[PDB]
Amino acid sequence: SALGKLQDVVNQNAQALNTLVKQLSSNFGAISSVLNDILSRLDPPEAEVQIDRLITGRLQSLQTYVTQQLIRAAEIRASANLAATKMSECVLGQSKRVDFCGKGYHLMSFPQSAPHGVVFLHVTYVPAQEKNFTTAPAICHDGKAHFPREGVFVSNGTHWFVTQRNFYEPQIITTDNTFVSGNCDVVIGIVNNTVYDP
Amino acid sequence: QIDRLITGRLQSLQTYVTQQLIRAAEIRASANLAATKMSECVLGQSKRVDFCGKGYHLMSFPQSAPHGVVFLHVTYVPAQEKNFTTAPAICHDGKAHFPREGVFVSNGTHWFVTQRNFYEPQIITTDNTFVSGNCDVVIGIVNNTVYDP
Amino acid sequence: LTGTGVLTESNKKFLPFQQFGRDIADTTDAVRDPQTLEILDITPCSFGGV
Amino acid sequence: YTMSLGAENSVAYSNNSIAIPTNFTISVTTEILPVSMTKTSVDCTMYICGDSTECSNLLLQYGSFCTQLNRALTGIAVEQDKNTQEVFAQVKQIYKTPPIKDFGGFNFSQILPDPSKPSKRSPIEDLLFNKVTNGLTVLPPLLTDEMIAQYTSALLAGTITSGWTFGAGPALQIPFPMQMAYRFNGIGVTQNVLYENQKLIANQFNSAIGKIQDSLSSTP
Amino acid sequence: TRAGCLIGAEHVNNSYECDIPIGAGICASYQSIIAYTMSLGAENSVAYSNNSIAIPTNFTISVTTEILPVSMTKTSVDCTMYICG
Ligand SMILES: *[C@@H]1O[C@H](CO)[C@@H](O[C@@H]2O[C@H](CO)[C@@H](O)[C@H](O)[C@H]2NC(C)=O)[C@H](O)[C@H]1NC(C)=O
Ligand SMILES: *[C@@H]1O[C@H](CO)[C@@H](O[C@@H]2O[C@H](CO)[C@@H](O)[C@H](O)[C@H]2NC(C)=O)[C@H](O)[C@H]1NC(C)=O
Ligand SMILES: *[C@@H]1O[C@H](CO)[C@@H](O[C@@H]2O[C@H](CO)[C@@H](O)[C@H](O)[C@H]2NC(C)=O)[C@H](O)[C@H]1NC(C)=O
Ligand SMILES: *[C@@H]1O[C@H](CO)[C@@H](O[C@@H]2O[C@H](CO)[C@@H](O)[C@H](O)[C@H]2NC(C)=O)[C@H](O)[C@H]1NC(C)=O
Ligand SMILES: *[C@@H]1O[C@H](CO)[C@@H](O[C@@H]2O[C@H](CO)[C@@H](O)[C@H](O)[C@H]2NC(C)=O)[C@H](O)[C@H]1NC(C)=O
Ligand SMILES: *[C@@H]1O[C@H](CO)[C@@H](O[C@@H]2O[C@H](CO)[C@@H](O)[C@H](O)[C@H]2NC(C)=O)[C@H](O)[C@H]1NC(C)=O
Ligand SMILES: *[C@@H]1O[C@H](CO)[C@@H](O[C@@H]2O[C@H](CO)[C@@H](O)[C@H](O)[C@H]2NC(C)=O)[C@H](O)[C@H]1NC(C)=O
Ligand SMILES: *[C@@H]1O[C@H](CO)[C@@H](O[C@@H]2O[C@H](CO)[C@@H](O)[C@H](O)[C@H]2NC(C)=O)[C@H](O)[C@H]1NC(C)=O
Ligand SMILES: *[C@@H]1O[C@H](CO)[C@@H](O[C@@H]2O[C@H](CO)[C@@H](O)[C@H](O)[C@H]2NC(C)=O)[C@H](O)[C@H]1NC(C)=O
Ligand SMILES: *[C@@H]1O[C@H](CO)[C@@H](O)[C@H](O)[C@H]1NC(C)=O
Ligand SMILES: *[C@@H]1O[C@H](CO)[C@@H](O)[C@H](O)[C@H]1NC(C)=O
C-alpha cells in the first residue's frame, strides 16, 4: 500500500469508465437498451420516442461523467502544481520550509519517475542522542554582558562553554565567539564566568 | 407521473452532489493551506512574507474551532522610527569599509553602525566592518575614522 | 394525509383550528387525531446505513 | 461615493537618508481557516422513492446513478476526515506543559487548556466554540472535538517547551526567553535586544493575547 | 457508539492507533475484531525548566518518500458514437 495515491487515481478513472460503459445497458424507461432493436422493431413515430428516452438517459450519464472528470482534473492539476513546487524547491534548492520537503531539517531531495506520478526521496537531517545541559542567556565578565554570536551557552555542571545550537560541540567562551552589549544588571538569569581573551 | 417525479428528484440529487463536490474541492484547498500553515508557522519560523501574519513572523499558536483552525500569529512590528543620515561605506586610510551585518548611520555629527531592524548605535571598528577596495570606486563613500581594538 | 412513522405523545399545544404540524423543512412532524383531539409527534422510522 | 484606496503616504526618499526603528510592537493576529465540512450521506432510493416499491422498480430503469451519488458522497466524507487528519495530526507525541508556568513572564493561560472546564479547552477555544452556531444521514467526524483540542494542546506544549525542535525530530527543551531570542535572531534582531527588554516584550505579548480574546468576543 | 450500533466487535479499554475508522473516535482492528477509542500518540512530557537546554550530540540522515500524482489517463469519448453508435 505504499503507492496507493497513484493506484487510487488509476482505480477512480477505470471505475468511471466502467460505469460509463455500464450505463449503456440501461434502457431509461424505453422498451430496450439496444438501438438496433428499436430501429428494427418500430415505426419512426414511436421509435423516435424510444430513441429520445435512450438519448436523454445516455446524455445525462455522459454529462455526469464529464463533470466528475473535470473535478478530478482540477484535483490532479492542484497535485501536479504542488509536485512542481516540490521539484523546484526541494530538488533544485534547499528549502527552509518546515515539513515541505520531508520530516526534519531538509538537506536535499531526489526525483523519481512513477506511473502517472512523481516520488520524492527527501534526504533530511534528524537530531539524535540529545543531552541535558544547564544554560544561561548571557555571561557576566568584567561588568559586561556577553552573548553568543551564533551559538548558545551550555554547562556540563562545573564549566561553561558555547556550542552551536543543532549539534553539541563545546568551545571555550572567548571574545571571538561572543559580543558585548550592556552591563550585567539588566539581563535576567545572567551567570558569572570568565571570558578568555586570545 | 412517477417517472416525472423520479427524473426531477434525480436531477435535484445530482445538482446537490455536484455542488457538494465543488465545495469539497474548495474546503480541501483551504485545509491544505491550513496544514501548510500548521507545518510552517506553528512548527517553525517562516521567512515567507505575510504567510504567518502581518509583520516579521516570530511564532504561531493553533486553536481548534468548529470545522476549522484559528492561528494566532505572533509577529514583530517595527515602531518609532527615526531619520538618520546614511552612507554605503566608510573611507579610512585609503580603504573602503562596509558593515559586516548592520548599516552605517549618522545622527548629525558622529557615525555609528547599527543593526538594520533596531536602532543600536555602536562605534565603527574593524570587528563589525570589512575592507574591500579603496575609496575611489564606491559612490557616496564618506570620510570617518575606524577604531582599532 | 398518509405516511410512515412512529406516533408518540406530543408536548406541542396546537391552536384549535390547526390539524397538522410542520418543521422548518416543511415536513409533517406533528398531527392531530381526528377522532380524539390529541397531538401526536411523528418521528421518522429508524433508517440507517449498514 | 467613489471609494478611496488608502491615505496618501509620500515616503521621504533621498539618496543618503535612512529610517531606523527605535522600538517594536509584539502583534498577535488571528487567521481563521475552514478545515472540514459536515459529512452527509444520502440514501438515493429512499430520497427519490421512500417506501414505494413501484417507484423503485421504475428507478431501476435508470441504472447505477444511485451508486455513483453514494460513492461521491462517501469520497467527500472520507476526504473531510483526511483533511482534519492532515491539519491537526502533525505530531505523534502528546506533549504537556510543566505544572509550573514559569516562562519568563510570558502568559499562555488564554491559549493553554483550562483544567476547570470539562471540555479541556482553552478560553479562546471555548469562545470560538460558543461563537459558532428522507434518506439523509450525518456521519460523525472521526476526530471528536476533544481529540482535536488535545492535538492543539500537544502542539502548543511542543512549541512552548521545545521550540521548533519537536517538528523536526525529538523535542529538545529550551527556556522560553531563549526560544524567543532564537526567533528574534531569525528575523535579524540580536539576542541582546530581546534579553534587555524581556519584561516589555512579555507585557506586550500578554496584552496582545488579551486583545485577541476581547476582539473575538466583541466582533460578530 | 455515537456513530451507531456496532455488532460483532468486542469493545476494549485499551487505546491503539486507528486501523479501520468507525467514527466519533471509535476505530476497529483485528487481533477477533475489537473496537476501541483510538490513541492520538504516545505520551511524552518535555522536561521544561527555566535554565536547562537539550543539545543533540549526534544525527541521523533520514530519507523519506513522498508520492504525488501528476497526470491521469487521457480519455476521449465520442459523444455521438457513445449515445447513438
Ligand atoms: C565539563 O567539561 C570540562 C572540559 O571537558 C571538564 O574539565 C576537564 O575534566 C577532566 C576530567 O575530570 C580533567 O582531566 C581536565 O583537566 C578538565 N579540564 C579543565 C580545563 O579543567 C569537566 O570535568 C567537565 N565536568 C563535568 C561535571 O563533566
Ligand atoms: C557575579 O559577580 C558580581 C561582580 O563580580 C557580583 O556582584 C557583587 O556582589 C557582592 C555581594 O553580593 C557585592 O558586595 C558587590 O558590590 C557586587 N558587585 C557588583 C559589581 O555588582 C555578583 O554577586 C556575582 N554573582 C554570583 C551569583 O556569584
Ligand atoms: C550623536 O551621538 C553622539 C553619541 O551618542 C553624541 O555625542 C555625545 O554627546 C553628548 C551630549 O552633547 C556629550 O556629552 C558626549 O560627550 C558626546 N560623546 C562623544 C563621544 O563625543 C552627539 O552629540 C550626537 N549628535 C547629535 C547631533 O545628536
Ligand atoms: C576624504 O578624504 C580624502 C583623503 O583624505 C580627500 O581627498 C583629498 O581631497 C583634497 C581636496 O579635495 C585633495 O587636495 C587631496 O589630494 C585628496 N587626497 C586624496 C588621497 O585623494 C577627500 O576630499 C575627502 N572627502 C571629503 C568629502 O571630505
Ligand atoms: C524624516 O525627514 C523627513 C523630511 O525632513 C520627514 O518628512 C516630512 O514629514 C512631515 C510631517 O509628516 C511632512 O509635513 C513633510 O512634508 C515631510 N517631508 C517630506 C519631504 O516628505 C519625515 O517625517 C522624517 N521622519 C521621521 C520619522 O520623523
Ligand atoms: C517602547 O515602547 C513601549 C510601549 O510600546 C514603551 O513602554 C511604555 O513606556 C511608557 C513611558 O516609559 C509607559 O508609560 C508605558 O506604560 C510603557 N508601556 C508598556 C506596555 O510597558 C517603551 O518605553 C518604549 N521604549 C522606547 C525606548 O521608546
Ligand atoms: C496569566 O493571565 C491570567 C489571565 O490573563 C491571569 O489570571 C488573572 O489573575 C488576576 C489576578 O489574580 C485576576 O483578577 C483575573 O481574574 C485572572 N484572569 C483569569 C482569566 O483568570 C494570571 O494571573 C496571569 N499570570 C499567571 C502567572 O498565570
Ligand atoms: C533531562 O533531565 C530531566 C530531569 O532531570 C529528564 O526527565 C526525566 O526523564 C526520565 C527518563 O525518561 C523520566 O522517567 C522522568 O519522568 C523525567 N522527569 C521529568 C521531570 O520530565 C530528561 O530525560 C533529561 N534529558 C535527557 C536527554 O536525558
Ligand atoms: C553517532 O551515531 C552513529 C550511528 O547513528 C554511531 O555510529 C555507530 O557506532 C557504533 C559504536 O562505535 C558502531 O557499532 C556502529 O556500527 C556505528 N554505526 C554506524 C552506522 O556507523 C556513532 O558512534 C555515534 N557517535 C557518537 C559520538 O555518539
Ligand atoms: C529559575 O527558577 C528558579 C526557581 O524555580 C529561580 O530561583 C531562578 O532565578 C530562575 N531563573 C531564571 C533565569 O528565571
Ligand atoms: C545625493 O543627492 C545630492 C543632491 O540632493 C547630491 O548633491 C549628491 O551628490 C548625491 N549623492 C550621491 C551619492 O548620489
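What you see of chain B is 992-1140, where the numbers are those given in Swiss-Prot.
Header says: electron microscopy, 2.6 Å.
Each residue, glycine too, has its Cβ placed from N, Cα and C.
Under natural variants, Swiss-Prot gives B:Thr1027 to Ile with this note: In strain: Gamma/P.1. Note on B:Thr1027 (variant position): other Cβ atoms within 10 Å of its Cβ, all shown chains, come to 20.
Among the natural variants in Swiss-Prot, B:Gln1071 to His has the note: In strain: Kappa/B.1.617.1. The residue drawn here is the original one. Over all protein chains present, the Cβ of B:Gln1071 (variant position) has 11 other Cβ atoms lying within 10 Å. Reduced to three states, the DSSP call for B:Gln1071 (variant position) is strand.
For the recorded site, B:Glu1092 (variant position), the DSSP three-state label reads coil. For the naturally occurring variant B:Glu1092 to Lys, Swiss-Prot gives the following note: In strain: Theta/P.3.
In the three-state DSSP scheme, B:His1101 (variant position) falls into the coil class. Long-range Cβ neighbours of B:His1101 (variant position) (same chain, at least 6 residues apart, Cβ-Cβ under 8 Å): none. Among the natural variants that Swiss-Prot reports, B:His1101 to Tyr is described with the note: In strain: Theta/P.3.
B:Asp1118 to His appears in Swiss-Prot as a natural variant; the accompanying note says: In strain: Alpha/B.1.1.7. Remark: B:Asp1118 (variant position) has B:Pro1140 as non-local neighbours, by Cβ distance under 8 Å and separation of at least 6 in sequence.
Checking the variant positions B:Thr1027, B:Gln1071, B:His1101, B:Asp1118 against chain D with a Cβ-Cβ cut-off under 8 Å leaves B:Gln1071.
Separation of the C-alpha atoms of B:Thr1027 (variant position) and B:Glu1092 (variant position): 32 Å, rounded to the nearest whole number. Closeness to ligand 3 is met by B:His1101, these being the variant positions among B:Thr1027, B:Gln1071, B:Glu1092, B:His1101, B:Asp1118 whose Cβ falls under 6 Å from the molecule. Neighbour density for B:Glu1092 (variant position): within 10 A of its CB lie 13 other CB atoms from the protein chains shown.
In the three-state DSSP scheme, B:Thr1027 (variant position) is classed as helix. Secondary structure at B:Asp1118 (variant position), taken from DSSP and collapsed to helix, strand or coil, is coil. When the Cα atoms are compared, B:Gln1071 (variant position) and B:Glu1092 (variant position) turn out to be 22 Å apart.
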